[PDB]
There are 2 protein chains.
Amino acid sequence: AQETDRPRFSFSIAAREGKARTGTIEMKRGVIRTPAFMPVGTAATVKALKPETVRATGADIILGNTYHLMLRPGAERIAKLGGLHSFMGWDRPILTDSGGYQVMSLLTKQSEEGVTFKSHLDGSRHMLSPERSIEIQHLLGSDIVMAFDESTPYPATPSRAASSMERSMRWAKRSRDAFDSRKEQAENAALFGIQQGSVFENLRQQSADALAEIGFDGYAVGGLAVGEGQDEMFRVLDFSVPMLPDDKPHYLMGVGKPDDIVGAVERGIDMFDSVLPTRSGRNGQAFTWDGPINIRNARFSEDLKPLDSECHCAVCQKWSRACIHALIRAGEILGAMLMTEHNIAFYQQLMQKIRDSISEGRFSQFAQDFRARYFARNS
Amino acid sequence: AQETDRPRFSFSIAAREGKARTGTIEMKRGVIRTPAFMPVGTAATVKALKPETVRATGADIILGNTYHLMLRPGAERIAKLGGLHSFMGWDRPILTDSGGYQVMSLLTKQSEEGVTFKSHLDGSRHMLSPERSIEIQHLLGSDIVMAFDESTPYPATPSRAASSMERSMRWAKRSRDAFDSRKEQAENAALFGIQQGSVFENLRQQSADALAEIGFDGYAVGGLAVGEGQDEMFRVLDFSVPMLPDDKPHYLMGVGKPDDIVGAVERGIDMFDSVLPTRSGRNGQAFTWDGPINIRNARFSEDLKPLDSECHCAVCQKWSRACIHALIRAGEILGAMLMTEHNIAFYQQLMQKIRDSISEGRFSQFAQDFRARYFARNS
Ligand SMILES: [Zn+2]
Ligand SMILES: [Zn+2]
């Protein structure tokens, strides 16, 4: 297996239960077990977890934010340093987003051509387009490349949703052709397209048909987790995911809380990313099977139990709630490091329980058991 | 008081009980409460406690090791950086030793002139003598200067003890004259002489007479804590301290354990220094009123009590034995920092209880109470 050839991108489904699937994506830099959670990476420095720590939590792939990497230190500099894998100290697969969401979310010109913007960090002028985004993701050397699309706001008028979806599909074809124009990228990386259409079923169908006609290695459901509430996100997923090709991975970008993930897998999603484990860890919040906890709470000052008494992570094998409480209350960076490591490992253990329960044909029961306990909050 | 003149060196005894004294040494950089414990300083870097942390433990004065400072970064470099107070970030009094003990303890030439040695750190050649030692301590800018003497080994033949004591007294006069030759040093610093004579009463008397004839600001009892055992050290102190001038401070160099300190104050010692609080802290050992403890012991893994339940230090206000146990077992530098801070603060609280009990005329009872509990070890 270590001495055997590695494919560019091969998705295999090993077991199904309803709309949920479990399987593997094989790529040249490693195997991704699905459903998969991708932690959001940053530069390999003393301020973040070590890459070996992130791998030991169970992560098979991480996400890079193209927009931030463009602004500092820049894509040309990362390429000169050997690419994102060398820059981040991570030798397994990396998915990069297109950079387009943070352009809107965080602007000199805007048209069907693409966008121009100035950096808040130094005032430098930057440009993004389907062609430029794919080029930058090539310079970063990422393994999964996201097509460049146009985000529709929330809430969105049906006219604005139609306009952004249609532009996104023209940009999806441009993304496809730019990716295919570069032999080194097309033979070694994969390209995902992004379905849009807001909450409107007919627009989602139009979008799915357009992406399937272009053809991609995987398909993301875009335009969700932007403030719509879980009920609505689930309702959109109910009809949107069946529209995508069944035999390719389905990616829900930027989701999310543990119960978001469970419900999305019930609806056919294979891949997830979120900053939540890290943001929560830095803020003194831990995920547990009994719901999130705020470790600063007085009730934890003498609690000798680990953050979660069923969590297998390296933190919970050693550190008590009481001592992580002490570290966080003192502002010691070790406290935030430990809670971040635990939160990412908890997410990976959630994904593993999901994969195991699908394989054993008991995922619907797992999801019900999970919700009953997570929302009772007997922590 | 803040707007009033400061004397070069003024020792006042406020209260006595038997041979024990409590009082103050006023100097230009601050007041030293006696009996005093001097922590042993190092360079103000990320590897040591912050100077403000050392001050907050209660220390009024710290000790600098002239030998180590000569070898790295060198006395001329420290002077160029503004002196030891600027180098160490410590603006209160500093006592420096002469460098002579580490010459023996850690050698190109040796005679009545002085010594020449090579540095293990770089092979550089270095020279020490009464004149050179005082000159180097002037470059360091220390407030209390130790005369340069010759250490007698332990055990020592009565002939070797006589020979080293007599050479030390000739060197004490040379130290006196070198110190007095430098107006800037003589007007702003103080000079201590060192009694020698090993375990032999007549040699100790000869030494005391010689030092009193020369005249010093304070008098150290040298040649102890070099392997002789507490009973013997106490026996030597019994007759040696009364030989020194009563109205000047008495300094027992390199002592020691808490029970060494208590017994030495019972015998007339006013000043102490030891690396023990730091060495123990780095090795996971804490001093307590119930004797030392090894925090790595399994019995502490769930112990929510502080290192010492009567200690007022900043560490014991916040951190449990259980969490310091966790930090030390993990090799986190914070663990060693906390135990070092607690150990130095414990030493200062020992000195404060000694001072208060002398002032109240209950020091003999304090010493008996202290020993009964420290040696019972009901920790
Ligand atoms: Zn954990
Ligand atoms: Zn303490």
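Note that chain B is numbered according to Swiss-Prot, with residues 6-111, 114-386 shown in order.
How was it done? The header gives X-ray crystallography, 1.8 Å.
Keep in mind that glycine also has a Cβ here, set from the backbone N, Cα and C atoms.
As given in Swiss-Prot:
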ACT_SITE  B:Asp102  active site, proton acceptor
ACT_SITE  B:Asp280  active site, nucleophile
BINDING   B:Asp102, B:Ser103, B:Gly104, B:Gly105, B:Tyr106, B:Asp156, B:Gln203, B:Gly230  substrate binding site
BINDING   B:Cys318, B:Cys320, B:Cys323, B:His349  Zn(2+) binding site
MUTAGEN   B:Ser103 to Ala  Strongly reduces activity
MUTAGEN   B:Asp156 to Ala  Abolishes catalytic activity
MUTAGEN   B:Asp280 to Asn  Abolishes catalytic activity
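This view paints the features noted in Swiss-Prot onto the structure.
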{"residue": "B:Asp102", "record": "active site, proton acceptor", "DSSP class": "coil"}
{"residue": "B:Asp156", "record": "mutagenesis position", "DSSP class": "coil"}
{"residue": "B:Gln203", "record": "substrate binding site", "DSSP class": "coil"}
{"residue": "B:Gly230", "record": "substrate binding site", "DSSP class": "coil"}
{"residue": "B:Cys318", "record": "Zn(2+) binding site", "DSSP class": "coil"}
{"residue": "B:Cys323", "record": "Zn(2+) binding site", "DSSP class": "helix"}
{"residue": "B:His349", "record": "Zn(2+) binding site", "DSSP class": "helix"}
Could you tell me, to the nearest whole Å, how far the Cα of B:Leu111 is from the Cα of B:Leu114, given 2 unmodelled residues between them?
9
Pairwise Cα distance for B:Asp280 (mutagenesis position)/B:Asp102 (active site, proton acceptor) [Å, integer]:
11
Determine which residues of this chain, when B:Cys318, B:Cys320, B:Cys323, B:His349 are set aside, have a Cβ within 8 Å of the centroid of the Zn(2+) site's Cβ atoms, and list them as they appear in the sequence.
B:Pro313, B:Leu314, B:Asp315, B:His319, B:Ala321, B:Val322, B:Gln324, B:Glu348, B:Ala352, B:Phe353, B:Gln356
Least Cβ-crowded entry, counting other Cβ within 10 Å, from the binding-site residues listed as B:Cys318, B:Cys320, B:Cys323:
B:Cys318
Roughly how many angstrom lie between the C-alpha atoms of B:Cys323 (Zn(2+) binding site) and B:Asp102 (active site, proton acceptor)?
32
Round to a whole number and give the Cα-to-Cα distance in Å for the pair B:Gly230 (substrate binding site) and B:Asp156 (mutagenesis position).
10
What is the nearest of the binding-site residues B:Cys318, B:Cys320, B:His349 to B:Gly105 (substrate binding site), using the Cα of each?
B:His349
Minimum Cβ neighbour count within 10 Å among the recorded positions B:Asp102, B:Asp156, B:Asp280: which residue?
B:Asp280
Give me the non-local Cβ neighbours of B:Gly104 (substrate binding site): same chain, 6+ apart in sequence, Cβ-Cβ under 8 Å, ordered along the sequence.
B:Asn70, B:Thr71, B:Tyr72, B:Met75, B:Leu135, B:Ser140, B:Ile143, B:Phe155
For B:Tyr106 (substrate binding site), find which of the recorded positions B:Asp156, B:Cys318, B:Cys320, B:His349 come within 10 Å, Cα to Cα.
B:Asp156
With every protein chain in view, what's the tally of Cβ atoms within 10 Å of the Cβ of B:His349 (Zn(2+) binding site), excluding that atom itself?
27
Taking only the recorded positions B:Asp102, B:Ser103, B:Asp156, B:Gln203, which one has a CA atom nearest to the CA atom of B:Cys320 (Zn(2+) binding site)?
B:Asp102
About how far apart, in whole Å, are the alpha carbons (Cα) of B:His349 (Zn(2+) binding site) and B:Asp102 (active site, proton acceptor)?
25
I'd like to know which of the recorded positions B:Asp156, B:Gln203, B:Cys318 sit within 10 A of B:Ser103 (mutagenesis position) at the Cα level.
B:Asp156
